[PDB]
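Here the structure comes first, spelled out in structure tokens, and everything after it is commentary.
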8 protein chains.
Amino acid sequence: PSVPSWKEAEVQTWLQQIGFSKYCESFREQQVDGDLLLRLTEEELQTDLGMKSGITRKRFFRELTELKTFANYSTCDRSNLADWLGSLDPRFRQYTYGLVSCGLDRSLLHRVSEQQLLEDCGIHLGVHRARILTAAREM
Amino acid sequence: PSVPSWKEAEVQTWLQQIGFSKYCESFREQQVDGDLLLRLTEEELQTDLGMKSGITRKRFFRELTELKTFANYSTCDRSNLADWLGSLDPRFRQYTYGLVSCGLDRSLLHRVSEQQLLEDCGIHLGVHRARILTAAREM
Amino acid sequence: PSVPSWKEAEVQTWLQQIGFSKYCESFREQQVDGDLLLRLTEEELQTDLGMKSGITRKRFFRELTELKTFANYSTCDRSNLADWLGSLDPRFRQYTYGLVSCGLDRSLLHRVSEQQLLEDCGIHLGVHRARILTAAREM
Amino acid sequence: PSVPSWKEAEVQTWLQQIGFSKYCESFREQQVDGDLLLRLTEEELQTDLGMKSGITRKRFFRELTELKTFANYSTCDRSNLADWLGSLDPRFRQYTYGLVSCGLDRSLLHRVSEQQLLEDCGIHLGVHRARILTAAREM
Amino acid sequence: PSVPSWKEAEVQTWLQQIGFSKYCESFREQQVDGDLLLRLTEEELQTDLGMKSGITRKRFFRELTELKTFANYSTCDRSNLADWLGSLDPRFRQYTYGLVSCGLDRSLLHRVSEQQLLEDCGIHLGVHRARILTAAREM
Amino acid sequence: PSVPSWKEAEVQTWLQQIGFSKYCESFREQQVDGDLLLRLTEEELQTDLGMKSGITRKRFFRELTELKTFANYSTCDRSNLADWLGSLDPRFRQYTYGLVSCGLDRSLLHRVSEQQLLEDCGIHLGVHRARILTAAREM
Amino acid sequence: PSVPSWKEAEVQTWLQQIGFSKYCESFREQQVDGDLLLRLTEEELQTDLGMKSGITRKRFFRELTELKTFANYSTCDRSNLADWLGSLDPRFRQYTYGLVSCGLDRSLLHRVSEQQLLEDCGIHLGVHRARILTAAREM
Amino acid sequence: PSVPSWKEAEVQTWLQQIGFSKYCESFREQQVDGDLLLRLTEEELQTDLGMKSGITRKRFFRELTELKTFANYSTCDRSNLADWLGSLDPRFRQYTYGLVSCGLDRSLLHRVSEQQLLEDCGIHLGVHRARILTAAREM
């Protein structure tokens, strides 16, 4: 909760909680705060955060998805896209920060393309992208 | 059975059972649990798990397919896709975890594309993908 | 005969018979049994089995084709595709294991594409693929 | 404010303010003034300014976006595109210098293509590009 | 004559006859018999047979074409494609083994594509391929 | 003024004036006169003139654009394209030498393609190219 | 004259005549006779004949074109394509050996494609290929 | 004048005249005569003539263009394309040798394609190619 407003110290605490204390050192070197944590990628992990293991990256991204599914986005979500995504599918709430970081709100969702969701918003599952796109044009 | 809920120790036991004790060490280094075992790939095997042999990877994937064909998915399969796939073909039950990990259930199967099955769900045989796709549009 | 049920020792015996005792050592290192022998490729030979000679790979694949032409597939061929392929052409019987390993039987042959035969079933001769495809749509 | 008219010293002061004193040295080596600061890229940062961290580049670009959102463009913006972009979206004001550096004003915005916005004007978010393009053809 | 049934020793004798005694050693290392001689390629020559000279490969392929033009194919040519090709053009008789190795006979020639002749049958001259294809559809 | 007729010494004087004395040495090594200065590129700068800095290349090209905007082209501009470009936009006068070096005059401007402007004339801004092309077809 | 029947010694004599005695040694190493001389390429020259100079290759190909323009092809030209090509253009007689080596005669010239002339016959000038093709369809 | 008939010594004299005495040595090593001088390229200069400077190559090609503009082509230009090109544009006379070396005369100019002018004739400016092509179809 209030992950978007997390500073570096909260990231260290969460990394210690989820079993990534070694990479807690690495993150503290790179000054990763809540915004950068919520907008992290595979390439950034590999090049900057010392995560050279694909399996360990998968476990970390599972834990990051778990954190994004239960985060509080009241600070950044004016249109309240979090419950919209959750109503679509409870596991779709993890895309809230990716959507709002693009400037997207509930109003302009109907003009969002699949390429935009893939690239600018960071939704990588084609099955998930289709369901979000389908509901977007429905409204 | 209950492979989706396996921790690391069950993976070690299964690896010892199927003749991969050397790679049991390697898996224990990479902390592979049941979810990661069911969602394993060739690239992950090669880069992270020390399996540099294509023939040995083939034998391991045969044994993994055997395990996925007889696994219990009651924890993760709410729509019970396992018996649906088995009714399609008894050897199609191995794709249950790949399908449910995508968020797919019995309801949205008719909108699944072949590209989605190839990429997001991990079905690599084109013959198998066509039969699943054909039955999906039939219902 | 009963090549699909061959263990490693039968592979060693056959390799000794066909003049590949040096590679009999290499195969025993890689634990190649009958299923892996029938599903072998050029890339697997080169990378895993020490066969760095293209000419020697050609001779080995001639001998493998001879073995596949006279193998007994009663264990794996429920629809009895072996005599169907032989009736098409006596040299087409070598593709029986490649076809049945895909889950294909006599019923679904009419929906098989040329891309599927090339990739999933391993038929590499375009002339052979066309004749199999032509007879498939005929029935 | 008056970022477009900043010399090197103002860049050093801003870099010290935003937590980039080490890179303040690097910028002073490369003589980066306000125009070059407003027209900076990822490639220029990496090759010329010693910023080898993708995460640190992300933080720097967040701070650069914050500075561009509140800069005064009265010197270079004759048609006053800054308030036009702000009326479109308050976070769109950061593109003012990229647009005016191309010679664009309010008059010729309706002939601007998406490729032009991506390449010549430096707008990298596809979602942002679409909204600017949509409003451009509207007027 | 009876080149398709040549063993290694006949290949050594022919290589000595045509001025390739050094490469006679190399061929004896690679166990090239009549079938492999008739189905030889540029890549196989370079990688396996020590023929690193393009000019020497050209001379060897001239001599191989001369041998294929006057070989006896009674053992392998049931439909007697040799005189058919010779009637088309006396220099077309060299393609008999390439055609029959594909399983092609006089009956199925009308369904043979140019891609098939280029790849599976090994006819590399586009002018020669067109003339064979033209006569194939004529009958 | 009279930049097209500048010899090497005037280039040295201008380089000293604009803050590039180190590269004044480098230019004097490469014998860059006014014609070569007006027809300079990024690749030529990097490979021949020691300008390995992208930021420094940007500053140099700003100063080169300033010089081209106020140069006198009476020697080479028979059709007087300089005031035509200036009437289009005062910052378009920098393209005069690039246009006249191609042999272009006011008469044949209507047949000039965008590819020609990009490649032969050296106009790299797509926004600038479109405006020049639009006015070209207008007349 | 009678270049198609030249052995190695005549090639040495011609090379000495045309100023390539050093490469006369190189050719004698590679056993280049008249047929190989008339069917020589740039790649063969570079890789096998020690001609690493593009300018020297150009001079050698000028001299080879001069020799091919005045060669006697009575041995190989049954349809007498040499005077046909000469009637088309006196400098087109150099393509006689390239055409006849493909099996082409005067009869089948009308079915020859531009791709065939470029690849199988070795005519590299597009202007020359068009004129030969145009006259081919005319007859 | 009479550049097409220049031997090596005239090339040395011209190179000394135009300020390329160092490369006069290099040309004398490569035996560049008038025909090779008139048919020179960037790649040949770089690889064979030691001209590793792009700027120096540009100056040399300016001087070569000046020489080609005032050369006498009476020996090679039977149709007198030189005055035709000069009438098109006085700076188009430099393409005379490139055109006549292709076998082109005034008669077949109307069938010349832009690809042919770019590749076989060596006209590299798209603006120049279009004007030559336009006048070619006009006649």
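Sequence positions for chain F are given in Swiss-Prot numbering; the residues included correspond to 407-545, in order.
Cβ atoms are placed via backbone N, Cα and C, with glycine included.
Taken from Swiss-Prot as is:
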DOMAIN    F:412-476  domain 'SAM 1'
MUTAGEN   F:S411 to A  Does not affect phosphorylation level
MUTAGEN   F:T419 to A  Does not affect phosphorylation level
MUTAGEN   F:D454 to K  Reduced ability to form an octameric ring and promote axonal degeneration following injury
MUTAGEN   F:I461 to D  Reduced ability to form an octameric ring and promote axonal degeneration following injury
MUTAGEN   F:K464 to D  Reduced ability to form an octameric ring and promote axonal degeneration following injury
MUTAGEN   F:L531 to D  Slightly reduced ability to form an octameric ring and promote axonal degeneration following injury
MUTAGEN   F:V533 to D  Slightly reduced ability to form an octameric ring and promote axonal degeneration following injury
Checklist line | F:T419 (mutagenesis position) and F:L531 (mutagenesis position), Cα-Cα, nearest whole angstrom | finding: 29
Next item on the list: May I have the DSSP-based helix, strand and coil counts for the residues of the domain 'SAM 1' (F:412-476)?
Entry: 48 helix, 0 strand, 17 coil
Item checked: Against chain H, in sequence order - mutagenesis positions F:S411, F:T419, F:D454, F:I461, F:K464, F:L531 with Cβ under 8 Å -> F:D454
Next item on the list: For F:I461 (mutagenesis position), just count the other CB atoms lying within 10 A of its CB, please.
Entry: 22
Notebook entry, point to check: So which of these mutagenesis positions, F:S411, F:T419, F:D454, get their C-beta under 8 angstroms from chain D?
Noted result: none
Check: Cα of F:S411 (mutagenesis position) to Cα of F:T419 (mutagenesis position): how many Å, rounded?
Finding: 14
Next item on the list: Give me the Cα-Cα distance between F:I461 (mutagenesis position) and F:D454 (mutagenesis position), rounded to a whole Å.
Entry: 17
Check: Any idea what the Cα distance is from F:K464 (mutagenesis position) over to F:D454 (mutagenesis position), rounded to a whole Å?
Finding: 16
Next item on the list: For F:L531 (mutagenesis position), name the DSSP secondary structure in the helix/strand/coil scheme.
Entry: coil
Margin query: What does the structure give for the C-alpha distance between F:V533 (mutagenesis position) and F:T419 (mutagenesis position)? Integer Å is fine.
Written below: 33
Check: Which of these mutagenesis positions has the least crowded Cβ, counting other Cβ atoms within 10 Å: F:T419, F:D454, F:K464, F:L531, F:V533?
Finding: F:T419
Check: Between F:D454 (mutagenesis position) and F:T419 (mutagenesis position), how far is it from one CA atom to the other, in Å?
Finding: 19
